[PDB]
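Read through the structure below, which is laid out as structure tokens, and then see the notes.
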Amino acid sequence: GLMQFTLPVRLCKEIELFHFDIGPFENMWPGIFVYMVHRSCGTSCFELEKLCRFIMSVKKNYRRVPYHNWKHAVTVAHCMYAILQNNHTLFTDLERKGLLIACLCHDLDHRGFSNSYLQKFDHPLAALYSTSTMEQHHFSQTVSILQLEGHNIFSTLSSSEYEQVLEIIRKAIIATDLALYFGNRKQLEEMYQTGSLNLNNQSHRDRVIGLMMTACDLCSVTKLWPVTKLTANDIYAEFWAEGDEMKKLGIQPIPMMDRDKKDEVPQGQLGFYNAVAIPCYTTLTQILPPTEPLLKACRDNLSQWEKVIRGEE
Ligand SMILES: Cc1oc(-c2ccc(F)cc2)nc1CCOc1cc2ccccc2cn1
Ligand SMILES: [Mg+2]
Ligand SMILES: [Zn+2]
């Protein structure tokens, strides 16, 4: 109970910033996450014995794919930590608990293939869950792990508090399906503009948590240019493997996934920043003004991709 986690000075200071990179030492990522729970949530939120056992089982159920791996899980949880810490008073005790766990779990057992590829392959998961296929599987794996002996990090919550937090995690994980993002942000856009956005309305909170989940999930675009740039390689390495698998089913993949069309990546990152990322962090900044650094960092990386196109790198 008197057992804090602490971090070296450089990490203690940088972990508070949105552009923090968790670094290449896998063995420090559990301690980084627990540090974030303790400052975000409290030293009492979770039984340390149970939290540590939960983290390690989550880690074990992420696969060794180039991008949708254990490092992505912790990176997405750190972005959520940064948002929560800069918006201290807006979120309930249960949301602070739920959301860091949701982020850590949001891509559990990902294979590096999109929902589309599961549907065209005719993967068993695409019969079990017709939309948001991987995301319903991620939530499914989360409940699985919560139910292993010794892993119930929520066992101090009441019957109905337990149901509220698992319902926060479910919606948070479903929202990471980028197909649901577009409409969700349009609704938040109109609600914010017509002045009807109300955070006492549970359906409005749900929408806002959804957008945070998209913001944390895409946070690779909000780091310093060399982090953003090297992560884009991991992202495309999965896309090109999927493209290859599409060719093996006799389907020309979209250019984004075709490794013979690498030259179009810079122009594809512009489309992605303007169609997805910039709008996401704009609407997020409108609703939670302290998340502006994510918008500023995202715009800086858009400008770095423009420079790559103009052959100045
Ligand atoms: C998946 C995708 O969707 C689109 C896209 C989607 C809608 C649209 F109107 C135009 C482009 N381009 C991509 C290719 C690049 O996709 C991504 C996904 C990322 C996720 C996290 C951090 C960085 C990322 C960079 N590029
Ligand atoms: Mg996902
Ligand atoms: Zn993700």
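We number chain A the way Swiss-Prot does; in order, the residues shown are 724-1036.
Looking at the header, which is where the method is noted, we find X-ray crystallography, 2.1 Å.
Using N, Cα and C of the backbone, Cβ positions are placed for all residues, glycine too.
Annotated active site, proton donor per Swiss-Prot: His791, in sequence order, evidence recorded as similarity to another entry. Annotation for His791 (active site, proton donor): same-chain Cβ neighbours under 8 Å, separated by at least 6 residues, are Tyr785, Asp830, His833, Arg834, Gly835, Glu961.
Sequence annotations record features per position, and here Swiss-Prot assigns 3',5'-cyclic GMP binding site to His791, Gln992.
Per Swiss-Prot, divalent metal cation 1 binding site is recorded for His795, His829, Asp830, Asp940, and the stated evidence type is experimental evidence. Other C-beta atoms found within 10 angstroms of the C-beta of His795 (divalent metal cation 1 binding site) number 23, with every protein chain shown included.
Residues or ranges marked as divalent metal cation 2 binding site by Swiss-Prot: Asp830.
Looking at Swiss-Prot, you'll find the mutagenesis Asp830 to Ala noted as follows: Loss of activity and of zinc binding. Secondary structure at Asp830 (mutagenesis position), as computed by DSSP, is coil.
Where Swiss-Prot documents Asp830 to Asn as a mutagenesis experiment, the accompanying text is: Reduces activity 1000-fold.
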Any idea what the Cα distance is from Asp940 (divalent metal cation 1 binding site) over to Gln992 (3',5'-cyclic GMP binding site), rounded to a whole Å? 16
Taking only the Cα atoms, work out how far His795 (divalent metal cation 1 binding site) lies from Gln992 (3',5'-cyclic GMP binding site), in Å, as a whole number. 19
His791 (active site, proton donor) - helix vs strand vs coil (DSSP): coil
Taking only the recorded positions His791, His829, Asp830, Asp940, which have a CB closer than 6 angstroms to any atom that belongs to ligand 1? none
